[PDB]
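I have placed the structure first, in the form of structure tokens, so that the comments after it can refer back to it.
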Protein chains: 4
Amino acid sequence: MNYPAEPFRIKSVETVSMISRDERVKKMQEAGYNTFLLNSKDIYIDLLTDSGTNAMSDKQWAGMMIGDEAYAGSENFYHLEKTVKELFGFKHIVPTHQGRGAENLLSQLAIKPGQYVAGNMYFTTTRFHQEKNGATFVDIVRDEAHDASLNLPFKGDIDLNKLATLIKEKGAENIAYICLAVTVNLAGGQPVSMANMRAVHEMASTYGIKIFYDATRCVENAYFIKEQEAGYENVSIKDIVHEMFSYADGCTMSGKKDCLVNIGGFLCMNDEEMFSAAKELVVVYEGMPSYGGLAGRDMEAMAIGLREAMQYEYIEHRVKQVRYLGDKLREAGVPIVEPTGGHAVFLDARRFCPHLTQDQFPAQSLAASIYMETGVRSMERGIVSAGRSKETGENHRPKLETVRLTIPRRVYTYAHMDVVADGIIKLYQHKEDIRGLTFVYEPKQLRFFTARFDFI
Amino acid sequence: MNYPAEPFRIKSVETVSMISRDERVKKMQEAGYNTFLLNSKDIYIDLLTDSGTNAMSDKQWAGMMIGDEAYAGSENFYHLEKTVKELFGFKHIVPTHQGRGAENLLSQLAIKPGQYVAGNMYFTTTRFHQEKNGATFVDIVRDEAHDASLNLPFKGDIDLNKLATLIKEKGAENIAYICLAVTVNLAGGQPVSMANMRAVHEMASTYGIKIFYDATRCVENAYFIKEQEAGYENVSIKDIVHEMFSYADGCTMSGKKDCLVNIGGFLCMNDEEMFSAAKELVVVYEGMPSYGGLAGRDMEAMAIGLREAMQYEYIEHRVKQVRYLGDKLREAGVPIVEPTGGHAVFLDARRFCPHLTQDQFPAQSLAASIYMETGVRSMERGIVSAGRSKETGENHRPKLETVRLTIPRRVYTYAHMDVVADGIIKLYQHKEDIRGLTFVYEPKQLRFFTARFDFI
Amino acid sequence: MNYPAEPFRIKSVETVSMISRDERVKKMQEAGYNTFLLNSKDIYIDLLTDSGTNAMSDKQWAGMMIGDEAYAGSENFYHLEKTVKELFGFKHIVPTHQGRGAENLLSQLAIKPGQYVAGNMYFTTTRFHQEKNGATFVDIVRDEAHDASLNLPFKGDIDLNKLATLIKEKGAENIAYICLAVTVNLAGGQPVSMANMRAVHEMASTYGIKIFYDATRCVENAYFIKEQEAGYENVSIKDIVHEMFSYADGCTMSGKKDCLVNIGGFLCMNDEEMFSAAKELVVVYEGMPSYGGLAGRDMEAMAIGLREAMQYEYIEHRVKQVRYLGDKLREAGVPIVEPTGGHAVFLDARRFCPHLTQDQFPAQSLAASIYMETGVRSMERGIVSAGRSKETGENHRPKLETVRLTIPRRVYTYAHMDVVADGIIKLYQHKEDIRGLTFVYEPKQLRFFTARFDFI
Amino acid sequence: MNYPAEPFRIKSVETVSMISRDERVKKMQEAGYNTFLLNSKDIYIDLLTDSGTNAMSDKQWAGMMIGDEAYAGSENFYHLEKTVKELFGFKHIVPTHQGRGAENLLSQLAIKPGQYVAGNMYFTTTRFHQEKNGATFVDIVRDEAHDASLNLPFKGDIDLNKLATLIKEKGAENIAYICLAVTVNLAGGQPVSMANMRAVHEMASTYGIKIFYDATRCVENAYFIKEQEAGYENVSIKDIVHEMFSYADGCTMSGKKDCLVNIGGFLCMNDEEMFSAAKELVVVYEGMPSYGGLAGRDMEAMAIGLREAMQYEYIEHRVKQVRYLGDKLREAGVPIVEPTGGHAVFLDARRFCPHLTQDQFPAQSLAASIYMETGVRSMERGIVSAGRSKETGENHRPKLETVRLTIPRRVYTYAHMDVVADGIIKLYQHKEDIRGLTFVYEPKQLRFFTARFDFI
Ligand SMILES: *Cc1c(COP(=O)(O)O)cnc(C)c1O
Ligand SMILES: *Cc1c(COP(=O)(O)O)cnc(C)c1O
Ligand SMILES: *Cc1c(COP(=O)(O)O)cnc(C)c1O
Ligand SMILES: *Cc1c(COP(=O)(O)O)cnc(C)c1O
């Protein structure tokens, strides 16, 4: 079915104050037209992020009641360890409080100063930890991933020729690891094929280069393989996930994404040497290796949630709900990154607002307008988030001037997707009336989080 | 709009095993083709009843954690008492474990043998307790309410001429009370207008006749007043509810319906002597007047839920979701009771199965077919539920031979309603294939609960 | 050992406002010196009752999160049914909201007006439902059980000679059933031996007389058998419980006592005809036979709790904690009912206050003093609770003028027992300062619940 | 009084499998005689740590149900921020997943390479982060604090002469900050007086030196001030805590200790530039400044718990329960660190096992014996934990060869303390039977966590 019904019932709800348009305009002005400054209580549908915003199940909430809060030897740790070894196949696990904690560990352990990390695009925290520990990031994604209009499957795939060029020019010994992300967030959540994971493993194996997955949306990725990669139609999500990780030496995972939890992550690896070093290191940043900065109840919820994510109907519905939002927007001509990824729809605010110049902040303006018209919060991922250049004082001009509609798992319905799409379509049909913005408060750093604007 | 989005988010989900048609056919055979015998875990969308099946909010679940389980003086009792007095306006409350416990109390307190209770149709438990304590029930609903095809507003209204006739022929002193139900279940969940409650109170007040509401779906009723009764468009649900009860001397309430809980009810009254007598009586049937057969946590959840029910957008969506299901069925030509009530859609199994006689149990079989083809459970409300006659041994032949699609509050989405409607519409396209049923096991009483059948 | 440590850890706490003595005096005065009028929030240690006040486990709270709230076929019902069948051995179960709901069913099903019910003493709700349905209660406990000073083991045992006399004089066909309570509440919570249950069964079996247990404290009873009955030292609690019920045809249970829950009960029986009649009756008073006036989550919690109650160390500690309180009072010369029962200690307020006459309400005043000095709530079980006579308007003069210290399961510690004992001992050492009370407000009904007093 | 009762009730329990001595011996052997390798499910009373093992209240669990999981603008963040500002008095807060996450931030922000951090002893993670960022740690605690036998109040106090000497010898500009810990863990949990905090602040103010508290047990510290410091007898815990922090420029806090939670921490500061820099840094290690690596529900639980910790009777009981354990051991002549601190009792395993040399691991073996005899887990804090020298490959010979009995808050009773004390006293009476240990597996890293031993 194009748009299957939810393969679950609602067990409990979060109530919403259904405030008026006038009230939303006031709240938006009080937030300086910056959606990052809005209060959660003033938001109907919060699409700021799919990270940690997921609805847990009744079974996960039952697990939340039997947290074994012991510092070592917790039953919840054993459950998480058993589940991750079974489903991902790695020999060892170190829990962390979320994904960036695992990235801190991996990059400290696996990078020597002056080395390169080759990846299919990048994510802010992952790249920070690579660079902080002395690596230079090299993008080896296929060229097509950078073409936001191209409707192509498996746009997250690595170009093996780019990897070959890096090996030839820099030397395999100088590549700390290949960081293969599933899905690829910067391209809109685009999946990587099993064939590509296998090919990257074969080339890396020839040269002794380690591969670590940035695995935060690996289950969404597995769904795309099942749906679209020839031969996988009748392979279970579980068996796809297991095969995916068979082509990796380890992973960093955010449970806040595909493990259906509000907090939690982990680092996996296969060898005793890195496992021993990771256990020593985790103590000072996260906690003992037996909890890694998580309550026992959260190790339990994450173990339960990762197993729930293997249910075909759950992940099919998850991805097809995002697809529905993209389909409704595309039918109305709204400019979006193509094809729709696993977790979000990215609006092209530059094309959405052709009457605004980039220094009038099309993405920031569009996000503000979306909230005022619907109560939907979305994230600016454009010139404002790109920051101001410390050298010239000019704004960095990113290629993507994006508004991100990021969909939490199991929280919203198709009717909520219609609220989102209908309001965006109404804005697009009168796009020339969307007012641009100008800074009235701009901090020197992290400006997306607290900058304030007025209209122009 | 016709079909507003849910005015809430999903906080937690209830897991569903997405079983296949073959499995459902086997489960239905094992249940003897009686949907009442199906296991909950084998059901995707359970529309057996809206009683006690509601999804609570995060706020209600927080209240569930601060149950004050004291036998007397519980904080939760004081919260429930304060909330009910504020919203319903009655002077006194006695909690009960659910509505029929309150009915037991009211009928023991307010009826002496030989008296009459006049009501707008009846409900099984309510009428049982009236008749058990010596009353003769008199139906005073308008004759039009018995016509399942009449698209008339406020079909639950009392015929004031029938009430005047009963007073004249029997004497006001021989009428124990008027039992005014909101909404009216037997007519399909039909509302009563404020003008009708006002007129009934005016006539009753002339003769000193008490009025007690069967109030289980009073919030659904208030919504219909707001939507459809002249002068109430801008009045809040809270203010409508308060005016409704101003025309009564008390009520029996099932929190399991419009208080958004899974258990709980209460008896309200203004009269001091009745209150003291109720408190003495409740001890032996329910518990002390300070908890009434409920855990403290459930008094808390019911207090919170009743207040949540006052949110306009919540109850508008609740009723319009039921209406959506009826609209989709009607647009496809499926025969249903009209107009759609607040809580359920009733299929007319006579017209759905014109190849079957009523003695071949078309409602029972239609319910079985719906489950086998969709995973949706519905309730037989026809010849099987009516039972067979004691003196003649023959089955009763109720005018209404229906299948009830009863919608729990805050549990399902419009996509779930589409599963229900699409499956019923598909069955209707080949309705001649629905096979008649015959008893293979028939208990002497309560036969609908456990009877088993096979195809003819 | 005499006083084992708690065989559990504290998972969560209920905070207490440790109000000062001056504040407690003000609260007691606002309650008119009636502890039943105190607010729970003003009480440190609430020994009003062991009914429904128990602390659940983490595992029970996990069960509370997987309530299957379906009207029929709930997984929680199946769990409860399976557990009770395994542990009690009866063929059939009908859930009820608490014990008095099951007593209503049993008494309506198993009694004809004018018949006799023979039992080992009585309890208020149980005897009401027997007499309301036309039975005459006959006490067949041993005369020694009525001697509150006598340190007799198995004080709850039925006198087989009194049962034989009833059979011979009235005829077995005129005995509706024998009601055997385990333990016996009116004597202070006293156990019945396995030999006695066996002998009652053998005699009833000869004459075809049915036996139904009032099983509310059957696990406390099983502990006394294991501790004190020859040959049972090495038999598990579970095997003792199973053998106990092998000597009955059914039981009524309040889960609020030994099933470690805050709400819940059930009726068990072996007979198919009675099971069918119970199911017809439960519908109008409690709910369908598939939930019986309980939420699914509560059927789950009760199933889990009954199994937890079988842990030897739990029930040993439960009973020995009550015994500790009795021992500390006895060691200080405080007059108490003997021997200490499974769930409560009874102070003899007549001997505690020899300077007061019964018409000066020594039990009521002693309970008030206990609260003022410690923050402990206890229950008057004397002249005030006995009420004012129907015919003469004079106070009843009960032989037992007592204050009940009733201990919830898993809520308090030995240090709390010391707060209770130390405060009572201190009062005893200046008992002449306890002032008599007189009514200032006396309702006609349920006077113990709301009467108010002042000092003479 | 010496040993007040728990100023709370039990709301829920964690059940325990009450296994036999023979079973515990087998489990201890399976764990290689290392208590860190025991399974939580096999432990009756787990005194491994007071970190994150606390029992939350019903009110905290209610907060756990209303987690606002929004990435920014969560209601739970605002509650935590408001509560911490009110109670600790600092202008700004950055949540962190636990204390060591806040230490990472503080040390990166406040230390330039080569600077000194002066502290009253040290904690492993806190000192790691100081040294990792280029500081040299200098101990400025009073020399008497290193005398484990000395019964002296406020043994955690800084020696003002040592602070003055450091300032004179190194220069104020070369002191990054004074790290004042409350209480002082390495001395056994010893408190710091208000007079000392005030004097340290005055001296630092003269030279412009910043003070940051390591505040994990600040409420235990406040209790000792109230109990023992001149002028504080009648000052509330809340007002003592507020005054303590008035002598600091910020703090690192572990909610896992005195905020009565299982996870959570935070960084506080007054300086705006440091706050802005901390928010930049938290993004990459913990999460956005609006959640800091915590679920919303945990920010809520920590806010509620910190307020609960202010209740005088709670913290009095907390500290006096630990004191009771120390008193019972001292009365029997068992050698312990003196005086007892706020959170733990430390056994002197050197004196407990005079027949063993330190290279035979007496603390490790004593911890194993305690578990085998009682089911109590304790932590080795001696030669094994001290590790093997970095340069010579020899074991360190720490002066303190201790076994730590660390008491979680609100989890255990005095009867549990008696299980602990009675078992240790019984072991002490035949201490010569405790066998020495030798390594069978010694990891090169983090050896205390996974080393395995056998008897010599
Ligand atoms: C979420 C995200 C991360 C970081 O995980 P957190 O749990 O948020 O720290 C890393 N990589 C990608 C691709 C992500 O989307
Ligand atoms: C549900 C119902 C009742 C009985 O309430 P319960 O809580 O189920 O006992 C009474 N009247 C009407 C109209 C009902 O729908
Ligand atoms: C508690 C009690 C009852 C009644 O049970 P409830 O659950 O309180 O209705 C019946 N018999 C005895 C002996 C009791 O103690
Ligand atoms: C607990 C502890 C810490 C570290 O806090 P965590 O929350 O465990 O990271 C820092 N200092 C002291 C003194 C501690 O006891």
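Think of each number as a place in line: the chain as shown, counted from 1.
Header entry for method reads X-ray crystallography, 1.3 Å.
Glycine residues also receive a Cβ, built from the backbone N, Cα and C atoms like all the rest.
One natural variant named in Swiss-Prot is D:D157 to N, and its note says In strain: MT-10509. Counting only same-chain residues at least 6 apart in sequence, those with a Cβ under 8 Å from the Cβ of D:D157 (variant position) are D:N120, D:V141, D:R142, D:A145, D:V192, D:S193, D:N196. D:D157 (variant position) falls outside any helix or strand according to DSSP and counts as coil.
D:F212 to Y appears in Swiss-Prot as a natural variant; the accompanying note says: In strain: MT-10509. For D:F212 (variant position), the number of other Cβ atoms no farther than 10 Å from its own Cβ, over all displayed protein chains, is 27. According to DSSP, D:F212 (variant position) sits within a strand segment.
For D:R397 to S, Swiss-Prot lists a natural variant annotated as follows: In strain: MT-10509. Within the same chain, residues at least 6 positions away in sequence whose Cβ sits under 8 Å from that of D:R397 (variant position) are D:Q358, D:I383, D:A386.
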Measure from each Cβ of the variant positions D:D157, D:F212, D:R397 to the Cβ atoms of chain C, and list in sequence order the residues where some distance is under 8 Å, or 'none'.
none
Reduced DSSP assignment, D:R397 (variant position):
coil
